[PDB]
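Take a look at the structure below.
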Amino acid sequence: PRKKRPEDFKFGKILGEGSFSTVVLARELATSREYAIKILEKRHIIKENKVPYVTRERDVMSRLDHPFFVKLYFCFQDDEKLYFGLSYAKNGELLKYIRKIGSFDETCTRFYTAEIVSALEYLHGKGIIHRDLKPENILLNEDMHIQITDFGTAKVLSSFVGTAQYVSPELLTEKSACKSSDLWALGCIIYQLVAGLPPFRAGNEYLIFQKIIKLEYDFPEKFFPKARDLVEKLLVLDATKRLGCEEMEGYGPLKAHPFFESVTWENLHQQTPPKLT
Ligand SMILES: CN1CCC[C@H]1CCn1cc(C2=C(c3c[nH]c4ccccc34)C(=O)NC2=O)c2ccccc21
Ligand SMILES: *SCCCC(=O)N1CCN(c2cccc(Cl)c2)CC1
């Protein structure tokens, strides 16, 4: 079969724009199927030496086949642009819901954290480090299950510094992320869901980094006791001592944390998600 062409689609609303691309809701006309198409401007990426970001993106997404990840279905191109055909997540970003609801109750925090843990287990088992995990790239599909995206910045085990709020100490100081770096980000995300704000906050990127490296943060008075404990076991400076990391014997003991007491891990992706708080 021939590669798809722009003419095969009716391009609809722009979902969002990044520094090097536009993600656009599009309908494949022949089958009426909706896709999020990521449109990349070749010149801009050429001129900014970002191409590796582009192949890693295509490569990593092509090997993702798990319910909690965005999938890459096709790729085509013209002179101007590169087009990635992606899963469309109708309900947008986890971030949107944090803003809208303010903070999640325990039921919701527990459910979504569990889906994120399950997704990271899959990813890490494939030797992939996300390196930029944040509510902005944890999407929600029509059934309100999560779909993680944004893989151009991932590391595959075969100079980058992710978003300041969620970046790990080892990436800052050692210039090297590891699987465990994503568990640090998970800690930050759990904290954000419960508190409504991320744990390392300050007036600029430099000051946020300083807090990260010194592990300087506080828990508000609203914080669920079991979530407090879990976060403290994720936000640990030493990457080999985080609950869930390989050196701490993996995902077993993480999933056994009592914060997850009432969760059924088996077919999480088939369970009905709790209505957002
Ligand atoms: C900050 N950004 C620049 C452009 C996208 C956005 C980051 C979050 N994000 C969302 C993405 C996706 C989708 C989006 C759903 N609602 C959105 C609103 C703005 C931007 C993207 C989306 C999607 O349906 N499938 C996706 O893969 C996506 C796909 C690749 C890389 C990053 C992505
Ligand atoms: S759609 C199939 C994409 C194949 C691929 O991996 N490519 C194609 C050429 N590429 C490229 C050309 C010009 C500018 C940029 Cl940023 C990328 C990417 C590699």
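Chain A residue numbers are taken from Swiss-Prot; in order, the displayed residues are 74-231, 241-359.
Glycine is treated like the rest: Cβ placed from N, Cα and C.
Neighbour count (other Cβ atoms within 10 Å of the Cβ, all protein chains): 22 for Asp205 (active site, proton acceptor). Annotation source Swiss-Prot lists active site, proton acceptor at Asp205.
Swiss-Prot lists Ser92, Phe93, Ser94, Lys111, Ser160, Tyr161, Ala162, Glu166, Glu209, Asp223 with the feature ATP binding site, giving experimental evidence as the kind of evidence. According to DSSP, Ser94 (ATP binding site) sits within a strand segment.
Listed in Swiss-Prot is the mutagenesis experiment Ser241 to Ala, annotated as follows: No activation. For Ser241 (mutagenesis position), the count of additional Cβ atoms within 10 Å of its Cβ stands at 3 [all protein chains shown].
One entry in Swiss-Prot concerns the mutagenesis experiment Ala277 to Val. Its note says: 3-fold increase in kinase activity. The secondary structure of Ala277 (mutagenesis position), as reduced to three states from DSSP, is helical. Cβ neighbours of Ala277 (mutagenesis position) (same chain, under 8 Å, six or more residues apart in sequence): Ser176, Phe301, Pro302, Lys304, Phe305.
Applying an 8 A CB threshold to same-chain residues 6 or more apart, the list for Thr354 (mutagenesis position) is empty. For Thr354 to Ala, Swiss-Prot lists a mutagenesis experiment annotated as follows: Abolishes phosphorylation by MELK.
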Ask   = Including all protein chains displayed, how many Cβ atoms other than that of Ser92 (ATP binding site) lie within 10 Å of its Cβ?
value = 8
Residues among the recorded positions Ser92, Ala162, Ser241, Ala277 that border ligand 1 - Cβ under 6 angstroms, in sequence order = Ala162
Ask   = If you measure from the Cα of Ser231 to the Cα of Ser241, with 9 residues left unbuilt in between, what do you get in Å?
value = 18
